[PDB]
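What follows is a short report on a single structure.
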Amino acid sequence: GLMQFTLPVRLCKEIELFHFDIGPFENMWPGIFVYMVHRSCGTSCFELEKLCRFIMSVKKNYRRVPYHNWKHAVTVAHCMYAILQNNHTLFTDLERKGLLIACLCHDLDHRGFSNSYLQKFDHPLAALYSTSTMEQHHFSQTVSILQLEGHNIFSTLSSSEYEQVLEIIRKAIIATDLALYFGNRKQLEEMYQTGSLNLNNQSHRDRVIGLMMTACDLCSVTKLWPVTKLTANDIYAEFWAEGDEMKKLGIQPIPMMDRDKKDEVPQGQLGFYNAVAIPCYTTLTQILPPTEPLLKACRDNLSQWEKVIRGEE
Ligand SMILES: Cc1nc2ccc(CCc3nc(-c4ccccc4)cn3C)nn2c1C
Ligand SMILES: [Mg+2]
Ligand SMILES: [Zn+2]
């Protein structure tokens, strides 16, 4: 109860910043998460013993893939921590509880393959879940782990408060399906622009949390350039393995997934920043002004990929 988590001084200061990198010491990542829950939510949000047992079971259910791994989970939770801490008064008690957990769980048991590859392979998960296939699975794995003995971190919530937090987590995880992001951001853009956006309207809040989930999920493009650049190598190592598997099924993959077309990576990142990332952080900054450093960092990284193309690196 009187037992804080404290971080060394450099991590204590830099963890508050949006561009923080959680580091290569895997054994410190649980401590970093608990630290963030404690300042974001409170030392009373969760029973320490249950929360530590939940974190360790979540870790165990992330696989040893190049990108969609335990480090990605904790990275996405840290971006959500930074958003919540820079927007103190905008979020409910239940939302603070649910959103860091949703972020830690959002890619549980990822195999390093897209929804499209599962559907072409005819994976059983593609018959169980016809849209947002991996995302319905991540939510299903989250509920499985919450139901293990001694793992119910929400045990103190009422029946209806429990149902609300699980519903925040479900919508937050479904929203990480990038297919859904384009339409969500268009609606939010129109709502903001015609001044109909209303944070007392639950369906509006839902959309705003959706966009926060996309922003946290893509936060690799908001880091210092050497982090951004080295993370892109992991991102492509997955896509290229999926491309290899597409070629094994007798299907030319898209160029993004074809290792034979490595050379167009710089131009592929430009389209990504222009079509996905910059629009995401722009609309997020319009709705939540203190998230502007994510947009500024994204713009700085777009300019670095421009320099790669001009052969200045
Ligand atoms: C956080 C984050 N999330 C993502 C998701 C996808 C991508 C790849 C983006 C892309 N590359 C290509 C491409 C590459 C080589 C040859 C031809 C085309 C196409 N496109 C859209 N980057 N990414 C990042 C950085
Ligand atoms: Mg995902
Ligand atoms: Zn993710």
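Sequence positions for chain A are given in Swiss-Prot numbering; the residues included correspond to 724-1036, in order.
This deposition comes from X-ray crystallography, 2.0 Å.
Note that Cβ sites are derived from N, Cα and C of the backbone, with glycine treated the same way.
Straight from Swiss-Prot, the features:
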ACT_SITE  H791  active site, proton donor
BINDING   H791, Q992  3',5'-cyclic GMP binding site
BINDING   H795, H829, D830, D940  divalent metal cation 1 binding site
BINDING   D830  divalent metal cation 2 binding site
MUTAGEN   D830 to A  Loss of activity and of zinc binding
MUTAGEN   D830 to N  Reduces activity 1000-fold
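Where Swiss-Prot records a feature, it is marked here on the structure.
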residue : record                               : Cβ contacts under 8 Å, 6 or more apart
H791    : active site, proton donor            : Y785, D830, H833, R834, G835, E961
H795    : divalent metal cation 1 binding site : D830
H829    : divalent metal cation 1 binding site : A796, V799, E858, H861, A895, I896, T899, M936, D940
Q992    : 3',5'-cyclic GMP binding site        : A955, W1028
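In this structure, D830, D940 are the recorded positions from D830, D940, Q992 whose C-beta falls under 6 Å of some atom of ligand 3.
Working note on the recorded positions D830, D940: by count of other C-beta atoms within 10 Å of each C-beta, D830 ranks first. In the three-state DSSP scheme, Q992 (3',5'-cyclic GMP binding site) is classed as helix. For ligand 2, the nearby recorded positions are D830; that is, of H795, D830, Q992, these have a C-beta under 6 Å from one of its atoms. Each of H791, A796, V799, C826, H833, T899, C939 belongs to the same chain as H795, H829, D830, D940, is absent from that list, and has a C-beta within 8 angstroms of the C-beta centroid marking the divalent metal cation 1 site.
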